Amino acid sequence: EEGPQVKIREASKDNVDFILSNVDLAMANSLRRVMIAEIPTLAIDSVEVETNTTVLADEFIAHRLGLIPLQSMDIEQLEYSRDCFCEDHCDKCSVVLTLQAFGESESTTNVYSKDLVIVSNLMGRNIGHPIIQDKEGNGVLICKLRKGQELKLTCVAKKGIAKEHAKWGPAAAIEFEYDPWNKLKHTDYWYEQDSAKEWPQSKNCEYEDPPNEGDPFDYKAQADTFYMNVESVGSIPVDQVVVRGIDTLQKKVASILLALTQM
Amino acid sequence: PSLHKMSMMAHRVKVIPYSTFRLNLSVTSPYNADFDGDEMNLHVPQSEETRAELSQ
Amino acid sequence: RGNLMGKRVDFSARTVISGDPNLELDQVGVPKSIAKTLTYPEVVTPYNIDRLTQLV
Amino acid sequence: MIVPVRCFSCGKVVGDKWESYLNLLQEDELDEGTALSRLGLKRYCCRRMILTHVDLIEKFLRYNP
Amino acid sequence: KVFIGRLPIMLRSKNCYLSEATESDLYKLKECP
Amino acid sequence: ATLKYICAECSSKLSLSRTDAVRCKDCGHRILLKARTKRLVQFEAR
Amino acid sequence: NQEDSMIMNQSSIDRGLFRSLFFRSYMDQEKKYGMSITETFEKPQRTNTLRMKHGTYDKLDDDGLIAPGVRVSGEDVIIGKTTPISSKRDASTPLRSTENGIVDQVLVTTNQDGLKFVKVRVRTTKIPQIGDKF
Amino acid sequence: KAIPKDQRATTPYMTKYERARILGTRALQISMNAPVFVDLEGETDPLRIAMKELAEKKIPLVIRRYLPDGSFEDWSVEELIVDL
RNA sequence: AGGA
Ligand SMILES: [Mg+2]
Ligand SMILES: [Zn+2]
Ligand SMILES: [Zn+2]
Ligand SMILES: [Zn+2]
């Protein structure tokens, strides 16, 4: 249609399997990195603890809180607190979450990511909602309490990127493959008898033409056609994990173009 | 232990982050150090004269 | 043997060692904290006068 | 000691899946290898997260205050 | 009849409370089973 | 308001001061704890 | 990762890989001297002795104890105590100079002798760093 | 007793130790605001100033070399060869 | 009582 082309193989709420063609490996890999590391998300970043009568320590809990995925759809309209003008935080730069739990039951009382409450004003933007993918609708199991085991704490979720902490990681594992038949001779297969029998074929072997032995080595050949799979954690929908990745890398290069211009 | 004159050599400071003394790998052998949890001592000269002894 | 041939000494430091393929042979990675503790006595000379005033 | 939220290696949420896993074994009677797989834990990094977990929290809850 | 000092007892021995103690008692007693 | 020391076993609050006697009220045991500050502690989620 | 060193996944470290807890319990007591000349667990000020530690005494409560919530840091005084001499001398317990953390549990009990017995547990989270052994 | 210049027999070359101690000494003196015998062509480190002084053999120092008997031979830094 |  233009320059580098996409061909989606399988799509879902959580996963995007696709083929990227007419691209440099450098570009596919740069995008691979960008998706993992530089796409902004919203995650719990400060936790004021009012009371904790649990078997878990204040900071053990605090840590788990950061790892709880939050709706970061409209993350683009939330300011990075550092760039914001308020003494610490506000609605323009943060989502305030409250978590209050108590063992009323004789049986063990469970504390879930569902038990979170937004106390900040959202400005009608899609943000800070704890991501629930859970079948029974409970999300992450934060804690367990017996009886007089009370948990009272306040959360300040702030905009951030995986470079600062992997809690702002919007993507889980990103699958990446190229040249399933080693036509490029980019790997030297370790073997005992036969590299053909010993090394399993990948799915993508089908999507590419086998080399046919009675042919010379294509030194001319460069690497295009990349079989990838982006897995979302839920903070952002899979499509956006890809789109935003492309955008972030574009904006990143843009900064360099502008920096030259200011100079 | 310091069974060699090479178990005590003079180096250029490089101030870096993280709590470890960092050394070039080729200098490992003279000291007899490895990184399985070894610790090393550093002494700072105080005289222009003293430094000259180390450097020269 | 303990107080005269050997001595506990000031301007000394010690930590865990780890190797670096990006350091030069003759250099030593010093943690910021260790550099911030150890000190060198520099005499105020017209050459160093301005540098030193800023360090101060 | 209490289910890890997110798999250390890849970072896929694993926090929700504990009770669900423990249930696919008691009530559904299934073997560990199929239970994990039902829960969508494909990569072994994710599999090891649940498969090797030791929910010590329960033992801790057995003490009074 | 006559008190002749104190003998330090070894934990989980006959003369120790914990020997005849059950899992549930130990948890109440603040002892790890 | 105020619960200076808590009981180790029966977990009843105690609110005592110097020269009261280091023991629980209705419970024996001279153990006793300290009940966390009323000043909130803030932690980073990293 | 040359010569017995290793490369660790910082991403995993964040996710909770190899993080641990560290607790340390500082302890003290009120020593009685023949003629009922017992010690005192209190928050002292200048008031004659001046022979007292540098760490913020301001973290202590009237009982010479830090409340079990407070983030302690330098040689911050964890236990305040005084010794009378034939007057406030200082017998305070500061946080191990190097160490930092949070007050976990404070135990206010009795000695077999019937004396004021104190135990202060201080907790910290130790995250995998660059010189850490495995 | 002091061996005369025409009867000296120690190396006409400067020992590793001599050079190290000369540079250390001049560096120390320069650092203690002593007068510098050469143009500091932008130089600021007293060791680098000392190396410059020794380079032009403009150092007014003398190595008194003691022999096991106690006698000695005096050698100027101007006269000693620096093949090091 | 442990570490190289
Ligand atoms: Mg070793
Ligand atoms: Zn703001
Ligand atoms: Zn994983
Ligand atoms: Zn009681």
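In chain A, numbers come from Swiss-Prot; the residues present are 3-265, in order.
Positions of Cβ are set from backbone N, Cα and C atoms, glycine also.
Residues annotated as Zn(2+) binding site in Swiss-Prot: A:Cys86, A:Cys88, A:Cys92, A:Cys95. Other C-beta atoms found within 10 angstroms of the C-beta of A:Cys95 (Zn(2+) binding site) number 19, with every protein chain shown included. DSSP assigns A:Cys95 (Zn(2+) binding site) to coil in the three-state reduction, placing it in neither a helix nor a strand.
Listed in Swiss-Prot is the mutagenesis experiment A:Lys9 to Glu, annotated as follows: Transcript termination readthrough. Cβ neighbour count for A:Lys9 (mutagenesis position) (all protein chains, 10 Å cutoff from its Cβ): 11.
In the three-state DSSP assignment, the secondary structure recorded for A:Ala30 (variant position) is helix. Quoted from Swiss-Prot, the note on natural variant A:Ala30 to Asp is: In mutant RPB3-1.
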Least surrounded among the binding-site residues, given as A:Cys88, A:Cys92, when other CB atoms within 10 Å are counted: A:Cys88
A:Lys9 (mutagenesis position) and A:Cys86 (Zn(2+) binding site), distance between Cα atoms, whole Å: 40
Zn(2+) site shell beyond A:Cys86, A:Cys88, A:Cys92, A:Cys95, criterion: Cβ within 8 Å of Cβ centroid: A:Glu81, A:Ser83, A:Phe87, A:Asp90, A:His91, A:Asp93, A:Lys94, A:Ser96
Secondary structure at A:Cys88 (Zn(2+) binding site), reduced by DSSP to three states: coil
For A:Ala30 (variant position), the one of A:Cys88, A:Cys92, A:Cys95 that lies nearest, given that the binding-site residues are compared by Cα: A:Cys95
Secondary-structure category, per DSSP, in which A:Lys9 (mutagenesis position) falls: strand
